[PDB]
Amino acid sequence: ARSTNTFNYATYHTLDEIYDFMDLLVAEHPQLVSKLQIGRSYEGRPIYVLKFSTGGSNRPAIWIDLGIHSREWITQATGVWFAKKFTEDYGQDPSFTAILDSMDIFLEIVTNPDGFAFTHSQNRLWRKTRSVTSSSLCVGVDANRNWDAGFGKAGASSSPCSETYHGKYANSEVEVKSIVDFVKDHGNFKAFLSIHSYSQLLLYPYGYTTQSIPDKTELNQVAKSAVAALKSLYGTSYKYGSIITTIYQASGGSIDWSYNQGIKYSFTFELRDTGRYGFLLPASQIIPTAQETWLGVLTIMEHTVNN
Ligand SMILES: [Zn+2]
């Protein structure tokens, strides 16, 4: 256990193992990767983002978050694989090299660390944050119903004990506010991808309203192209479309907020599978899932650099 070359990418890891992995990666590739702390979780754990960059200052950027819902383990595992992949392909793959030569990538592998630690020690299916709610015996907020986009509208719950509880007010969760503040302060994000599981869907805005986004034709074509690239490897079938027309109303979601902040290429991926194993996806599917998802993500990044 001395390098990222001996790390086991084909198994699920604990929070500490993932945080340790980030430090190893930074130690091995200091000229390409840096670890930023953008805030703390409710319970006090650091919230880290890896910044991949070849230079410049405030270059156009791509945001990718994983694990905002703690039980979706395939997402944190895919994030760890992505981090290593970026360091292997820069300078080797012509397309990825061109992207990193012009844009920075910010990767948040464990967006909800308190919930992630809770899924390892007490409840494997925990989805929410672990914030304490006064007046309630229930804990946590659905961090993907806490954003300032149609906040509080249908598609979320005002019940603290609900799995889709939206919280007292928009950005009440420090895990969410941390990203909001970082993205707004940076001000030059061009793409915002939030990774979840499961269902095998690639979605664009909106989830809170049936109104079509002005960029619907373009984003729809980008999603169609990304799903085709993804499918080419193992034949995995994904559907794509707007959130509301594909999986129904959902309010306070992250990509609806990012699109409304002017970040055009805002998409959410729902990875494998479609329900056979669900959240308990076998570890043997980690690498194949990461590899095919990479093709879809790269396709989207290629479209942003050229746009
Ligand atoms: Zn999710």
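Residues displayed in chain A correspond, in order, to Swiss-Prot positions 111-417.
Technique stated in the header: X-ray crystallography, 1.8 Å.
Cβ atoms here come from the backbone N, Cα and C positions, even for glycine.
Copied over from Swiss-Prot:
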| type | residues | note |
| --- | --- | --- |
| ACT_SITE | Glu380 | active site, proton donor/acceptor |
| BINDING | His179, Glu182, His306 | Zn(2+) binding site |
| BINDING | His179, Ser180, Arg181, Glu182, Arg237, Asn254, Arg255, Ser307, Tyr308, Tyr358 | substrate binding site |
| VARIANT | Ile289 to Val | In allelic variant |
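Annotated features taken from Swiss-Prot, shown on the structure.
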| residue | record | contacts (Cβ under 8 Å, 6+ apart) |
| --- | --- | --- |
| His179 | Zn(2+) binding site | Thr185, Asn222, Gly225, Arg237, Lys238, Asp252, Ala253, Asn254, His306 |
| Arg181 | substrate binding site | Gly225, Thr229, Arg234, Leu235, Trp236, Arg237, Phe389 |
| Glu182 | Zn(2+) binding site | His306, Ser307, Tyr308, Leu381, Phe389 |
| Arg255 | substrate binding site | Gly265, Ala266, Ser267, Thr274, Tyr275, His276, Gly277, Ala360, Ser361, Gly362, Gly363 |
| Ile289 | variant position | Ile148, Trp173, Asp175, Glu218, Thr221, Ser364 |
| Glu380 | active site, proton donor/acceptor | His306, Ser307, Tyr308, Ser309, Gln310, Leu311, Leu312, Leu313 |
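Under the DSSP three-state reduction, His306 (Zn(2+) binding site) is assigned to strand. Same-chain residues that are not part of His179, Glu182, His306 yet have a Cβ within 8 Å of the Cβ center of the Zn(2+) site turn out to be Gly177, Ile178, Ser180, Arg181, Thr185, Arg237, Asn254, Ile305, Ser307, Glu380. Checking the recorded positions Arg181, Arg237, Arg255, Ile289, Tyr308, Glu380 against ligand 1, not one has its Cβ under 6 Å from it. Using a 10 Å Cβ-Cβ cutoff, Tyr308 (substrate binding site) registers 21 neighbours.
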